[PDB]
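Q: Just dropping this structure here.
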Amino acid sequence: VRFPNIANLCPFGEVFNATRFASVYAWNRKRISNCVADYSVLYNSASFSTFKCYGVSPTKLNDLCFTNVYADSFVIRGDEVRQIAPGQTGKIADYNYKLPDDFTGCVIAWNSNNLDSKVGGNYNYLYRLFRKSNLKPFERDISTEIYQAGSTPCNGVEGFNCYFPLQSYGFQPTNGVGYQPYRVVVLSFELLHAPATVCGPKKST
Amino acid sequence: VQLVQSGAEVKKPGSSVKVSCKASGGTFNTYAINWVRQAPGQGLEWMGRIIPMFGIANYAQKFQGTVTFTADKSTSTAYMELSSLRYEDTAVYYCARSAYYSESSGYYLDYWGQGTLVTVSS
Amino acid sequence: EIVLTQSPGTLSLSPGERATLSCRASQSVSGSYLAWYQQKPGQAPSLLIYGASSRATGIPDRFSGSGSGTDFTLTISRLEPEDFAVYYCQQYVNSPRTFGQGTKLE
């Protein structure tokens, strides 16, 4: 088993209950290091509509020792929550956030319609409509370079066959469930029990 | 919806000036700001655009190196800096908002400010 | 660069009814990405039309643009007393958003 015990509780509450979440293209990453793991809070809360745990099972079998837990938070539209699965393709998957096909983690997603929709629309959350190439697993593109779509040089300004690579979601308070924001906190585990920097909450060794 | 800017600059030749176009709430969010030089008794010249959210300002070949576009995300105000007053630089500087987003595909100036005229004097 | 040449240089002579305001470009305007701006004297130009014929908000539909490729038309059904300003052409088709010279400048 061989895990150490750190009295420091892991700040999953910080990640999940944060006031402001990042956009999908500029996906915010936090490293959960050197703390005891809290996973049953997530399991029992049950207000998380999507709790898809690849690799590890979501039925109370994640009391495991991890050397590294990576937490990623972004806000996307409801229709593309399926998009962010291992080995799936779409706009969000190939241009904003790509999940490795061997992902051993938990894609956690819940509604933020009250929090992340503002009257007259909320345009704070962006997404990359077009990009030159498909995005590699765990890569953030913050470039604002005008996408080329024609022989004409973009010259840095937008126009025909030259577009701003990013676009606004535009969540509205009265809108379809398919068109409402879902905060997603992708949890990436490494499942190494020998270093086990991220302590598991079971009795020591 | 309203983009009230500066008035008139008593700038002696060679002395720099900064413009102060004021964006209303939500203008900066989804709209870029464009500057249009209107030299007295000529046509409209497109100096360039500033995308406030990502702080991107691109200028035309003519005005490159002679003018600087800045915008303040807090207070929602657009600024344009003239390097110095060259003799031909006297003009009515305008400010207008264009959609920069791919879906809208408008890239045209919807609303305009009153105008800021620079000159040797008043 | 896409340049523009407005042909009817001076139409502020109180003309009657239809006016065939034109604008042509060296390379054809692509995607009908042209707009028309009305510069009332002493004031800043207000958008009058955009696209090939897409009328602006708060502008009477009598002002139309019958443009193919480069938008070379702007038709006002009646020349009302208020509408005697300087109408401008602008293209946003991958250039430094070059304008025209103006069409009804006294």
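Residues 327-531, in that order, are what chain A shows, numbered as in Swiss-Prot.
Including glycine, each Cβ sits where the backbone N, Cα and C put it.
Positions annotated as domain 'BetaCoV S1-CTD' by Swiss-Prot: A:334-527. Quoted from Swiss-Prot, the note on the mutagenesis of A:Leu452 to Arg is: Increased resistance to neutralizing antibodies. Decreases HLA binding to NF9 epitope. Increased binding affinity to human ACE2. Experimental mutagenesis at this site is recorded by Swiss-Prot as A:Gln493 to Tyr, annotated: Reduced host ACE2-binding affinity in vitro. Swiss-Prot gives this note for the published mutagenesis A:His519 to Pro: Increased resistance to human covalescent sera neutralization. For the natural variant A:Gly339 to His, the note given by Swiss-Prot reads: In strain: Omicron/BA.2.75, Omicron/XBB.1.5, Omicron/EG.5.1. The note that Swiss-Prot attaches to the natural variant A:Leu368 to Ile is: In strain: Omicron/XBB.1.5, Omicron/EG.5.1. Looking at Swiss-Prot, the entry for natural variant A:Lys417 to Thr says: In strain: Gamma/P.1. What Swiss-Prot notes for the natural variant A:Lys444 to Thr is this: In strain: Omicron/BQ.1.1. Among the sequence features in Swiss-Prot, the natural variant A:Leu452 to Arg is noted as follows: In strain: Delta/B.1.617.2, Epsilon/B.1.427/B.1.429, Kappa/B.1.617.1, Lambda/C.37, 19B/501Y, Omicron/BA.4, Omicron/BA.5, Omicron/BQ.1.1; Contributes to cellular immunity evasion and increases infectivity. Among the sequence features in Swiss-Prot, the natural variant A:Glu484 to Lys is noted as follows: In strain: Beta/B.1.351, Eta/B.1.525, Theta/P.3, Iota/B.1.526, B.1.1.318, Gamma/P.1, Zeta/P.2 and Mu/B.1.621; May enhance affinity to human ACE2 receptor. According to Swiss-Prot, the naturally occurring change A:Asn501 to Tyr is described as follows: In strain: Alpha/B.1.1.7, Beta/B.1.351, Gamma/P.1, Theta/P.3, Mu/B.1.621, 19B/501Y, Omicron/BA.1, Omicron/BA.2, Omicron/BA.2.12.1, Omicron/BA.2.75, Omicron/BA.4, Omicron/BA.5, Omicron/BQ.1.1, Omicron/XBB.1.5, Omicron/EG.5.1; May enhance affinity to human ACE2 receptor.
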Q: Using a 10 Å radius around each Cβ and all protein chains in view, which of these recorded positions has the most neighbours: A:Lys417, A:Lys444, A:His519?
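A: Result of the Cβ crowding comparison: A:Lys417.
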Q: Under DSSP, is A:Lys444 (variant position) helix, strand or coil?
A: coil
Q: Given the recorded positions A:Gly339, A:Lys417, A:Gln493, A:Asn501, which one's Cα is the least distant from that of A:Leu368 (variant position)?
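A: Going through A:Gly339, A:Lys417, A:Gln493, A:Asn501 one by one, the closest to A:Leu368 (variant position) is A:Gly339.
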Q: Taking only the Cα atoms, work out how far A:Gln493 (mutagenesis position) lies from A:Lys417 (variant position), in Å, as a whole number.
A: 12
Q: Below 8 Å Cβ to Cβ and six or more residues apart, same chain only. Which residues does that give for A:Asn501 (variant position)?
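A: Listed in sequence order, they are A:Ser443.
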Q: So among A:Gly339, A:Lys417, A:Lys444, A:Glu484, all listed as variant positions, which is physically nearest to A:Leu452 (mutagenesis position)? Use the C-alpha atoms.
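A: Smallest Cα separation from A:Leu452 (mutagenesis position) among A:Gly339, A:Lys417, A:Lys444, A:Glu484: A:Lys417.
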Q: Check the Cα-Cα distances from A:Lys417 (variant position) to the recorded positions A:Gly339, A:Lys444, A:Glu484, A:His519 and tell me which is shortest.
A: A:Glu484
Q: How many Å lie between the Cα of A:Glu484 (variant position) and the Cα of A:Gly339 (variant position)?
A: 42
Q: Name the secondary structure element type, per DSSP in three states, that contains A:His519 (mutagenesis position).
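A: It is coil.
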Q: Just to be sure I understand the packing, how many Cβ atoms besides its own are within 10 Å of the Cβ of A:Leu368 (variant position)?
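A: Within a 10 Å radius of the Cβ of A:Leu368 (variant position) lie 19 other Cβ atoms.
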